[PDB]
Amino acid sequence: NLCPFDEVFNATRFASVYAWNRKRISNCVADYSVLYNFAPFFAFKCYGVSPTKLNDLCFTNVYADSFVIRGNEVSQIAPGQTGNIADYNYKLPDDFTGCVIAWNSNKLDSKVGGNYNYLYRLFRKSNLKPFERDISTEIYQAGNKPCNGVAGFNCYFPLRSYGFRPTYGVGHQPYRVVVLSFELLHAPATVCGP
Amino acid sequence: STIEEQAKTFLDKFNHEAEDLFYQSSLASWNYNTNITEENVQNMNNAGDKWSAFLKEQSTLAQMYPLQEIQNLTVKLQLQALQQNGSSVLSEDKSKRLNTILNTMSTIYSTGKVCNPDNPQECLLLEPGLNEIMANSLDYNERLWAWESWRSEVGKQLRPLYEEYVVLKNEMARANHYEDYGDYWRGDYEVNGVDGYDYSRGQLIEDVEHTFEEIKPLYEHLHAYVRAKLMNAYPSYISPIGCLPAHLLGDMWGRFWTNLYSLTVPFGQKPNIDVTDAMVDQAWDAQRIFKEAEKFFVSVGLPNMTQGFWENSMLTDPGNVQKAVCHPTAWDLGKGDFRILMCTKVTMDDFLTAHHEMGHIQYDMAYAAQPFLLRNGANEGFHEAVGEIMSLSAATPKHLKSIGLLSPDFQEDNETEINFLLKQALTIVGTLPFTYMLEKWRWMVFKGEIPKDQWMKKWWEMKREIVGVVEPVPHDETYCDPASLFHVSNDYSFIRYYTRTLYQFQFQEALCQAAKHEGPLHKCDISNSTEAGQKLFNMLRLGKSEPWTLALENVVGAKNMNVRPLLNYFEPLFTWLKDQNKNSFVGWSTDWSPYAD
Ligand SMILES: *[C@@H]1O[C@H](CO)[C@@H](O)[C@H](O)[C@H]1NC(C)=O
Ligand SMILES: *[C@@H]1O[C@H](CO)[C@@H](O)[C@H](O)[C@H]1NC(C)=O
Ligand SMILES: *[C@@H]1O[C@H](CO)[C@@H](O)[C@H](O)[C@H]1NC(C)=O
Ligand SMILES: *[C@@H]1O[C@H](CO)[C@@H](O)[C@H](O)[C@H]1NC(C)=O
Ligand SMILES: *[C@@H]1O[C@H](CO)[C@@H](O)[C@H](O)[C@H]1NC(C)=O
Ligand SMILES: *[C@@H]1O[C@H](CO)[C@@H](O)[C@H](O)[C@H]1NC(C)=O
Ligand SMILES: [Zn+2]
């Protein structure tokens with residue numbers, strides 16, 4: 001059984017980073033070497049593991065988290081990072097064991113006039129725990145007066161859009177990110193293969 | 001949460017929303033200026049109206065946070081600039097009246113036509129009709145006709161509108177707690193709350209007048225030399241001790257004396273340096289011109305142009321059907337989008353303009369990391385000064401020889417040096433008394449020091465005394481000759497061209513010292529000097545985040561505008577002018593007039 005990595009990397013539409021998508025990978029053979037030898041390749045940084053010697057050991061479960069951010073925010077998909085993405089949308093733990101994969105998707109996720117499909121969380125009462133997801137749409141109360149569920153003074157909708165246009169700079173162009181988490185619990189191996 | 005914390009969250013929301021709406025308006029504006037259509041005018045207006053409505057709404061919300069309770073200055077700067085009322089402090093009726101006055105004056109200026117006598121159909125506009133006369137004609141009567149007809153038929157239309165324009169602008173400024181509309185304009189240079197770097201609005205008047213006193217000796221000898229040369233060309237029209245007739249100065253107003261070069265060139269047998277033929281001989285195109293300009297900034301340590309710059313800019317005339325506004329402009333659309341719009345020709349002028357416009361781009365890219373409201377020059381004169389010094393280095397023989405456009409065998413003697421400096425002074429020095437005197441007149445009108453029944457009387461008393469220029473025809477108070485210039489009838493402050501001129505030579509002198517340049521300042525090329533580029537970049541990345549006095553100190557080491565670098569640049573000409581005027585009268589009498597007889 002070959003691991004369904006094509007459904008994750010080659011998806012027609014990616015999720016918004018605030019509602020990042022997770023695909024659990026189990027009971028299959030993953031040629032982590034066949035995914036590294038692709039055309040569209042940019043960021044491929046692994047933590048706690050080695051990409052040269054990937055498909056050599058065994059894991060209990062492999063999680064694939066996919067979303068879209070702008071170019072200048074790919075740096076935040078790393079342990080011990082701060083910013084709107086790392087604090088309010090997608091947070092990696094300090095002891096993260098996995099790989100972060102990203103590539104430019106300006107040809108797919110941009111549109112003349114603006115592609116407003118992808119959102120991100122701009123405000124939140126506190127930072128996210130590692131691998132926490134917040135899809136709430138509660139009006140953020142910046143002041144002391146209650147917001148009553150509508151935007152107003154010191155009351156902002158917490159989600160903001162990117163509006164990707166193909167004429168943006170690289171730092172503002174959309175990037176599709178895939179985060180591979182490698183779990184090793186007290187269970188027999190389920191995912192490994194050359 | 002404190003008020004300052006709410007303002008930080010408010011500005012956080014504003015930045016992300018302003019960047020999106022500003023980009024859509026800039027993109028729609030770009031599509032029209034590169035593709036002048038009817039559909040693009042509407043899309044430019046629709047996107048522009050949404051951006052202006054967003055600013056008006058955010059300005060009202062910004063005025064809900066009291067500035068006194070904010071202590072972080074970078075936050076106070078952004079709130080202050082967003083809290084600026086402007087015309088929105090007046091009643092809806094008075095703001096509607098003012099905007100109608102502004103549109104009518106702009107329409108009168110851009111559509112004002114003058115028809116030749118005995119032919120009511122052979123009419124000329126200012127551009128290009130009258131401007132061509134005032135720039136090329138040597139006939140005294142033809143220039144007098146263009147100068148007078150423009151002011152008697154278009155200027156007289158602007159006189160009643162300008163009177164009501166002053167009243168409403170002063171009501172707007174005094175409602176914003178300014179002394180008058182001139183004091184409101186001088187607020188661009190105001191700095192408060194930074195010990196050692198503060199600057200008051202009234203201090204600008206004192207610094208402009210103080211530095212201008214030091215310019216007078218150079219200008220008087222430039223004025224005396226020009227008068228003597230023009231007196232040889234028009235012996236019966238020019239007095240050896242009088243002012244220069246206003247219609248014999250090179251353009252419609254004498255704003256620049258550039259076009260007087262043919263009649264005032266010191267050594268008219270040595271040709272100028274024109275590398276245009278060498279560019280055509282080497283099959284240069286527009287991309288080569290901007291590639292060389294890109295190499296210039298890279299040589300001093302600045303980054304290359306973005307990939308989007310080469311892909312999205314319009315560096316050549318689209319030609320044929322697709323029309324475009326060919327005025328050279330540098331565009332900062334935000335979100336990493338930087339473009340240059342220019343219908344570049346293979347000439348030396350466009351070669352220098354490319355370095356000038358790309359200087360604006362380097363400025364925009366340097367402060368792109370600043371917050372949205374702080375992405376601009378330190379003050380109104382910084383951006384244009386940065387662009388000017390790029391063409392200074394790029395035009396030198398030392399630079400043109402290093403890029404293969406000027407022959408190495410070509411040698412430079414002191415006669416070609418004087419010719420170059422005189423050409424520069426006609427443009428740069430000749431405009432300083434014009435700029436200062438024009439803005440002083442507007443400052444005094446807004447301040448109430450000049451009654452309405454003495455507007456034109458005081459305008460020409462100050463032209464004679466300060467500028468050494470006399471009107472060729474007596475003008476009563478039905479005229480409004482100041483409004484006959486674009487900036488006056490289009491509501492633009494003018495002192496920016498005075499401060500920018502002094503800034504650019506302070507910049508150039510400092511960068512050339514960092515480049516270890518030896519010899520006269522005007523022969524300097526900062527190319528290959530990463531020390532000069534680093535010293536300039538330390539100011540460029542500041543944007544508007546720091547006081548302009550501190551931003552200026554990063555480059556030149558001084559906290560204030562200084563005229564000495566300007567005089568250092570022109571000293572070889574100043575000594576040559578003083579020797580030429582040894583048997584001429586230096587200075588001018590103010591009572592002589594070409595119509596006195
Ligand atoms: C310019 O506008 C015309 C009018 O519709 C259109 O045919 C043309 O494709 C446009 N060109 C560009 C470059 O947008
Ligand atoms: C001012 O606020 C900005 C954020 O808006 C912060 O980065 C900066 O450190 C603050 N400066 C001071 C002096 O508090
Ligand atoms: C601007 O005018 C508004 C009312 O239109 C007022 O609330 C605000 O205090 C004014 N601000 C200044 C700086 O004059
Ligand atoms: C700028 O130059 C560097 C080499 O110094 C190059 O790697 C980079 O791609 C260039 N940038 C662009 C936008 O061409
Ligand atoms: C700058 O350096 C380049 C080589 O890097 C050289 O070709 C050029 O002549 C130099 N120009 C000056 C003014 O030193
Ligand atoms: C130029 O220099 C020569 C000596 O090298 C001198 O005789 C001549 O007068 C100078 N001319 C000017 C205009 O400075
Ligand atoms: Zn410019």
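Residue positions begin at 1 at the first shown residue.
Looks like X-ray crystallography, 3.5 Å, at least that's what the header says.
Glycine too: its Cβ is placed from the backbone N, Cα and C atoms.
Following the DSSP three-state reduction, the secondary structure of A:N10 (mutagenesis position) is coil. Here A:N10 (mutagenesis position) comes close to no residue that lies at least six apart in sequence on the same chain with a C-beta under 8 angstroms from its C-beta. Among the sequence features in Swiss-Prot, the mutagenesis site A:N10 to Q (Swiss-Prot position 343) is noted as follows: Reduced viral infectivity.
For the recorded site, A:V150 (mutagenesis position), the DSSP three-state label reads coil. Cβ neighbour count for A:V150 (mutagenesis position): 8 (other Cβ atoms within 10 Å of its Cβ, all protein chains included). While the structure shown retains the original residue, Swiss-Prot records the mutagenesis experiment A:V150 to A (Swiss-Prot position 483) with this note: Increased resistance to neutralizing antibodies.
Annotation note: A:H186 (mutagenesis position) sits in a coil segment as assigned by DSSP. Note on A:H186 (mutagenesis position): other Cβ atoms within 10 Å of its Cβ, all shown chains, come to 5. For the mutagenesis experiment A:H186 to P (Swiss-Prot position 519), the note given by Swiss-Prot reads: Increased resistance to human covalescent sera neutralization.
For A:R13 (variant position), the Cβ neighbour count at a 10 Å cut-off comes to 11, with all displayed protein chains included. Quoted from Swiss-Prot, the note attached to the natural variant A:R13 to K (Swiss-Prot position 346) states: In strain: Mu/B.1.621.
Under the DSSP three-state reduction, A:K111 (variant position) is assigned to coil, being neither helix nor strand. There are 13 other Cβ atoms within 10 Å of the Cβ belonging to A:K111 (variant position). A natural variant is reported in Swiss-Prot for this position, A:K111 to T (Swiss-Prot position 444), and the note states: In strain: Omicron/BQ.1.1.
Around the Cβ of A:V112 (variant position), the same chain contributes A:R165, A:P166, A:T167, each under 8 angstroms and 6 or more positions distant in sequence. Among the natural variants in Swiss-Prot is A:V112 to P (Swiss-Prot position 445), noted as: In strain: Omicron/XBB.1.5, Omicron/EG.5.1.
The note that Swiss-Prot attaches to the natural variant A:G113 to S (Swiss-Prot position 446) is: In strain: Omicron/BA.1, Omicron/BA.2.75, Omicron/XBB.1.5, Omicron/EG.5.1. Long-range Cβ neighbours of A:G113 (variant position) (same chain, at least 6 residues apart, Cβ-Cβ under 8 Å): A:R165.
Annotation of the natural variant A:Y120 to F (Swiss-Prot position 453) in Swiss-Prot: In strain: B.1.1.298; the original residue is retained in the structure shown. When secondary structure is read from DSSP and collapsed to three states, A:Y120 (variant position) falls in the strand class.
Long-range neighbours of A:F123 (variant position) (same chain, six or more residues apart, CB within less than 8 Å of its CB): A:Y88, A:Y140, A:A142, A:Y156, A:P158. In Swiss-Prot, the entry for natural variant A:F123 to L (Swiss-Prot position 456) states: In strain: Omicron/EG.5.1. The structure shown retains the original residue.
Among the natural variants in Swiss-Prot is A:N127 to K (Swiss-Prot position 460), noted as: In strain: Omicron/BA.2.75, Omicron/BQ.1.1, Omicron/XBB.1.5, Omicron/EG.5.1. DSSP assigns A:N127 (variant position) to coil in the three-state reduction, outside any helix or strand. When other Cβ atoms within 10 Å of the Cβ of A:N127 (variant position) are tallied across all protein chains shown, the result is 11.
Under its natural variant annotations, Swiss-Prot gives A:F153 to P (Swiss-Prot position 486) the following note: In strain: Omicron/XBB.1.5, Omicron/EG.5.1. The C-beta environment of A:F153 (variant position), restricted to residues of the same chain at least 6 apart in sequence and closer than 8 Å, consists of A:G143, A:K145.
In Swiss-Prot, a natural variant is listed as A:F157 to S (Swiss-Prot position 490), annotated with the note In strain: Lambda/C.37, Omicron/BQ.1.1, Omicron/XBB.1.5, Omicron/EG.5.1. The secondary structure of A:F157 (variant position), as reduced to three states from DSSP, is coil rather than helix or strand.
For A:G163 (variant position), other Cβ atoms within 10 Å of its Cβ number 22. In the three-state DSSP scheme, A:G163 (variant position) falls into the coil class. According to Swiss-Prot, the natural variant A:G163 to S (Swiss-Prot position 496) carries the following note: In strain: Omicron/BA.1.
Note on the variant positions A:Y120, A:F157: the fewest other CB atoms within 10 A surround the CB of A:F157. Under 8 angstroms separates the C-beta of A:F123 from a C-beta of chain B, among the recorded positions A:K111, A:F123, A:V150, A:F157, A:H186.
Between the C-alpha atoms of A:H186 (mutagenesis position) and A:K111 (variant position), the distance comes to 47 Å. It is 27 Å from the Cα atom of A:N127 (variant position) to that of A:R13 (variant position). Listed recorded positions: A:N10, A:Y120, A:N127, A:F153. Those with a CB atom under 6 Å from ligand 5: none. When the C-alpha distances from A:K111 (variant position) to the recorded positions A:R13, A:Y120, A:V150, A:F157, A:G163 are tabulated, the minimum falls on A:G163. For the pair formed by A:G163 (variant position) and A:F157 (variant position), distance between Cα atoms is given as 16 Å, rounded to the nearest Å.
Straight-line distance linking the Cα atoms of A:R13 (variant position) and A:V150 (mutagenesis position), rounded to a whole number, equals 30 Å.
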